[PDB]
Number of protein chains: 4
Amino acid sequence: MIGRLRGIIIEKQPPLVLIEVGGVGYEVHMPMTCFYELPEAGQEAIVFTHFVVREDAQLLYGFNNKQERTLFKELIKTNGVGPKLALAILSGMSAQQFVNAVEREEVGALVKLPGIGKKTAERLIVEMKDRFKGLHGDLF
Amino acid sequence: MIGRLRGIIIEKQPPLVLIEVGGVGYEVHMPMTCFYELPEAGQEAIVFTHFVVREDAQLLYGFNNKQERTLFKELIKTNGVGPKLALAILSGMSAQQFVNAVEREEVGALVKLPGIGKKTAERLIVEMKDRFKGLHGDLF
Amino acid sequence: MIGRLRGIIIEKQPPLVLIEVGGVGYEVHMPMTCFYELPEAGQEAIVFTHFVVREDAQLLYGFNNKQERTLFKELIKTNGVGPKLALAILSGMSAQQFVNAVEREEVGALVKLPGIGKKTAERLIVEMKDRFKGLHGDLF
Amino acid sequence: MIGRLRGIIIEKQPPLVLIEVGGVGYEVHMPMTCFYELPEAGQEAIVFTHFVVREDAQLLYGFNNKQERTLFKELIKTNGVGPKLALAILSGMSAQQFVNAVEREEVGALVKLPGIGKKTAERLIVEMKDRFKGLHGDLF
């Protein structure tokens, strides 16, 4: 239900960002690449979030733009790819790279990244191409 | 536990509304009809919410008045009718229309709506009327 | 983790109270007797809360003072007595009445209240007397 | 998801601290030692929190610095050591003491503490040292 956070950056420790909204310091997990776009500590930042709820955990995944949040959400809809794996994918390549690689069935791109899986990569490419046709965005 | 939200409409993408309360952007799901009654982005809005908690998710369902929220709450108590589907009963037709239908028993009206159920249309009328005599409201 | 709420009273509909903190309207469930102590709608109120979390629900129980919250918490530690039953007990008699009745093994007091239970009353009286010796408060 | 709280200390009843952030009084559980380092009621405090979520409960564990929070997090990963018990390891003895004990392997020190375990004392030392070489901090 939390889709956006606007507050002050308190500390950056990739992959974590502590962002204070009110006096509540929230822990947000972001793709490594997103840390090059973040305002310096002490300044205000707007991050798009995805709230993942489980019986034993309440986590927040944060993106600089909505395009990347969409990608992440679709990514974790596939079996074998959870939040942690989706983060590495988006840390390992831009949003545009991933789309370009998926569109031409480039499995080689994905097997380089951390603990992906040869068969999972192929699986990922089929599903994502099917999933991409029903949406919109700046990244396309 | 969250009964109401008052904040700034950040964005409106039916069926989602992004309302910022403090610096927390809350995602609210409303019936489509409710969407056209809301102010414009930048302005303050007051929505009556229904919080649904499950193992995998925390969701907010938003309404322009308490009469719609009550109807919503009762709709989802019947079997085969979840939030997704109850949204359509108030998305596809106003609140006022629906209550007449149950009291008069017009099954034809409710069958046109999105994937409801011809027997569930019957089910709704039967089931809804019992609950309708135990409440109060402007909708009546 | 939420132990207190300080905000504006928006509406009172026993057993519910909507109290707005920030722009977040929180639903609080209080014993009927507590409604005679609540500031009028539009004014600030401080309520002591008990957060009950279950897989499908997130609820807030609110008291005017900490003594009553303690009582409620101990009450629901007994089998057969859940939040709903503990509310009726505290709606049916003051905090002092309940302690006075428990101390002299007065089961008659408790069987009058709504859906208690003859055997549950006796059970309640034994446990509460044992439980009362390890605490403190204005009500004693 | 909540990494830090900044607000007004409302009350201090070891082991609970009531800190008001906005109008929300949050209950924070801290090790007893941490309790004597906190400011007085009425003043602002900054605490590093660890949020534990379970089916029946939402809890906040609070610390005066990140070194104690890290130690806490690692303590509760070992079997037979829950939050209740880890509080005592930092309540009964400082953070600094404990890390020496694991590196030197002094089992006598940790057996005095509240109901730990003579074999669990051994367990702690054995188990803790593996984890201690994979981190960083002022406590070291």
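Header lists the method as X-ray crystallography, 2.5 Å.
Backbone N, Cα and C atoms are what each Cβ position is placed from, and that goes for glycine too.
What Swiss-Prot records for this protein:
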type: MUTAGEN; residues: C:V28 to G; note: Defective replication fork reversal (RFR), UV light resistant, resistant to mitomycin C (MMC)
type: MUTAGEN; residues: C:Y36 to A; note: Partially complements deletion, tetramerizes, binds RuvB, branch migration by RuvA-RuvB is normal
type: MUTAGEN; residues: C:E55 to D; note: Does not bind dsDNA, slightly increases HJ resolution with RuvAB, 20% decreased chi resolution with RuvABC, no effect in vivo
type: MUTAGEN; residues: C:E55 to Q; note: Reduced binding of HJ DNA, binds dsDNA, increases HJ resolution with RuvAB, 40% decreased chi resolution with RuvABC, 100-fold decrease in UV resistance
type: MUTAGEN; residues: C:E55 to R; note: Binds dsDNA, increases HJ resolution with RuvAB, 1000-fold decrease in UV resistance
type: MUTAGEN; residues: C:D56 to K; note: Binds dsDNA, increases HJ resolution with RuvAB, no chi resolution with RuvABC
type: BINDING; residues: C:78-85, C:114-117, C:119-120, C:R123; note: DNA binding site
type: MUTAGEN; residues: C:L110 to A; note: Does not complement deletion, tetramerizes, binds RuvB, does not bind DNA, no migration by RuvA-RuvB
type: MUTAGEN; residues: C:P114 to S; note: Defective RFR, UV light resistant, resistant to MMC, may interact poorly with RuvB
type: MUTAGEN; residues: C:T120 to N; note: Suppresses the RuvB 'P220S' mutation, restores wild-type phenotype
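Sequence features, as recorded in Swiss-Prot, placed on the structure.
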residue : record               : DSSP class
C:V28   : mutagenesis position : strand
C:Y36   : mutagenesis position : helix
C:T78   : DNA binding site     : coil
C:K84   : DNA binding site     : helix
C:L110  : mutagenesis position : helix
C:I116  : DNA binding site     : coil
C:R123  : DNA binding site     : helix
Exercise. Given the mutagenesis positions C:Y36, C:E55, C:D56, C:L110, C:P114, state which is nearest to C:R123 (DNA binding site) when distance is taken between Cα atoms.
Key: C:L110
Quiz item: How many Å separate the Cα atoms of C:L110 (mutagenesis position) and C:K84 (DNA binding site)?
Solution: 15
Practice problem: Taking Cβ distances under 8 Å as the criterion, give the subset of the recorded positions C:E55, C:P114, C:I116, C:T120, C:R123 near chain D, ordered by sequence. | Solution: C:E55
Quiz item: When the Cα of C:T120 (mutagenesis position) is compared with the Cα of each of the binding-site residues C:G80, C:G82, C:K84, which one is closest?
Solution: C:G80
Practice problem: Report, in sequence order, every one of the recorded positions (C:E55, C:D56, C:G80) having a CB within less than 8 angstroms of a CB belonging to chain B; if no such residue exists, report 'none'. | Solution: C:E55, C:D56
Quiz item: Does DSSP put C:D56 (mutagenesis position) in a helix, in a strand, or in coil?
Solution: coil
Self-check item: Winner by Cβ contact number (other Cβ atoms within 10 Å) across the binding-site residues C:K84, C:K119, C:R123
Solution: C:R123
Quiz item: Counting only residues 6+ apart in the same chain, whose Cβ is under 8 Å from the Cβ of C:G82 (DNA binding site)?
Solution: C:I76
Self-check item: Count of other CB atoms lying within 10 Å of the CB belonging to C:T120 (mutagenesis position)
Solution: 18
Quiz item: What is the interatomic distance between the Cα atoms of C:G80 (DNA binding site) and C:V28 (mutagenesis position), given in whole Å?
Solution: 23
Self-check item: Cβ contacts of C:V28 (mutagenesis position) (under 8 Å, same chain, 6 or more positions away)
Solution: C:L5, C:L16, C:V17, C:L18, C:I19, C:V47, C:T49, C:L60, C:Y61, C:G62
Quiz item: Compared by Cα position, which of the binding-site residues C:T78, C:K84, C:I116, C:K119 is the closest one to C:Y36 (mutagenesis position)?
Solution: C:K84
Quiz item: Of the recorded positions C:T78, C:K84, C:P114, C:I116, C:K119, which sits closest to C:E55 (mutagenesis position) by Cα distance?
Solution: C:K84
Quiz item: Roughly how many angstrom lie between the C-alpha atoms of C:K84 (DNA binding site) and C:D56 (mutagenesis position)?
Solution: 16
